[PDB]
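K.L.:
Dumping the structure here so I can ask a few things about it.
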Amino acid sequence: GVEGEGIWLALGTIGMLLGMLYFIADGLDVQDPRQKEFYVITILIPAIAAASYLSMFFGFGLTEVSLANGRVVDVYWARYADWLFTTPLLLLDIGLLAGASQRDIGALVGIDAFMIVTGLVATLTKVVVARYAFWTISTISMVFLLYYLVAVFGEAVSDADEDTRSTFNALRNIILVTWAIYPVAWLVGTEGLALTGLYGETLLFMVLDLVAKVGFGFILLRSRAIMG
Amino acid sequence: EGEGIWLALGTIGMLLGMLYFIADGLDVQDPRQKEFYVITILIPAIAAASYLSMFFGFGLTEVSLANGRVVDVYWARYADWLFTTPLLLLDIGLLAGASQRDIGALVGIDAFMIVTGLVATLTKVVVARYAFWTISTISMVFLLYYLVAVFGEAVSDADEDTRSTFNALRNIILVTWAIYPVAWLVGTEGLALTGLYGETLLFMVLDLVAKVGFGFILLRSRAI
Ligand SMILES: *C/C=C(C)/C=C/C=C(C)/C=C/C1=C(C)CCCC1(C)C
């Protein structure tokens, strides 16, 4: 790619298509409207992400920023477009599985979308302390997201049968653990401190996205907690 | 009903083709080639997004006719064909060495054909259905004629590889595009000689051969 990162973009692409395939194929033996609902939402997730990843491997959704630093940073802004559509969808999925109110769910995507958007400005500002600034409020907003996820969606599902509560716990644990890594991957890649470059950052976002989208969806879709 | 299976299979196969082309795309290093890889990869992706919808049941509304019948129309196919058939046209075209005005003209006729194809599907007045189906079927003849006539002479001075690859690609287009007006005819939207099931199976076939069979020949061609 630009700095060897093209392999991750490609594996990421195919990893998403493969998970999407499995979900589709597993969609065939579905017989319940509530079940089909999680299926559409869940197939949608890596669909979109695969699109994003594919456009980046072609060389679309890739721009350059000149920082006041005098450093020039290579930004795959398509990630953010992807995340803007997909991360609310992940919130929808688990919120619906949790029995959370529509208001509860909206509350969360609201903060989520704020998160992705402040991440986008932190990625694009030429003023370098403003990159750290907007990264920080972006991480403050993520911490609140993750607080409200376990508190609010966890209280909502606390009266479900074991299957639903534990499928929920597993999902919320995939989110707690993988999402929390995103800002650290950002901080250490070219976008933040530039410890590792583009190569290391892409790979991490590639591993994290796959766990976050395919691993997530596989666990949810392989659960009867999404029937009714 | 039960056509949902071919819609799922259609997505899978389509995604499969996209998978083959992507893994095949890693090797590309000429900008010209890349350009063929993205147009081509984008074709089954749009179609995958298309079958996906009709699988979910999204995009399959019902129209009741003047003569009383109420035909289930998967309108999403028309949304697919609207972007996809001109991408296919752009593919052979660029491969043919044809001009922007050569290629533009054709998608002008391709757009006309698809759209009157849509109104023929959606008209409740059955004389109009057949009228619009006919005028669209005849657009295609112009389309297909100009395609071998004008793209054919564009590629005639090229190398044997692209020539032979082009002929192959106009052959696929010739053979499979010409079935589409008869799939529409013998199916629920036309004379209902087949149900949703066997009409879908058929359109699933044609779409795989016309998109993936096509892409495979092109992307795996020595020419590109
Ligand atoms: C990949 C999708 C392809 C190649 C779709 C092709 C569609 C056509 C050639 C449609 C043709 C039609 C007519 C010629 C007239 C009646 C309406 C249509 C849709 C059947």
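Shown for chain B, in order and in Swiss-Prot numbering: 14-237.
Going by what the header records, the deposited coordinates were determined by X-ray crystallography, 2.6 Å.
Using N, Cα and C of the backbone, Cβ positions are placed for all residues, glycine too.
For B:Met126 to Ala, Swiss-Prot lists a mutagenesis experiment annotated as follows: Large spectral blue shift, but no effect on pumping activity; when associated with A-149 and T-223. Recorded in Swiss-Prot as a mutagenesis result, B:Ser149 to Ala carries the remark: Large spectral blue shift, but no effect on pumping activity; when associated with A-126 and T-223. Under mutagenesis, Swiss-Prot gives B:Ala223 to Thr with this note: Large spectral blue shift, but no effect on pumping activity; when associated with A-126 and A-149.
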K.L.:
CB neighbours of B:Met126 (mutagenesis position) within 10 A?
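P.N.:
For B:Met126 (mutagenesis position), the count of other Cβ atoms within 10 Å is 24.
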K.L.:
Could you give the Cα-Cα distance between B:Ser149 (mutagenesis position) and B:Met126 (mutagenesis position), in whole Å?
P.N.:
5
K.L.:
For B:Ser149 (mutagenesis position), what is the tally of other C-beta atoms lying within 10 angstroms of its C-beta?
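P.N.:
For B:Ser149 (mutagenesis position), the count of other Cβ atoms within 10 Å is 22.
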K.L.:
Within its own chain, what residues at least 6 apart in sequence put their Cβ under 8 Å from the Cβ of B:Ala223 (mutagenesis position), listed in sequence order?
P.N.:
B:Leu101, B:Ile185, B:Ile186, B:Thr189, B:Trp190
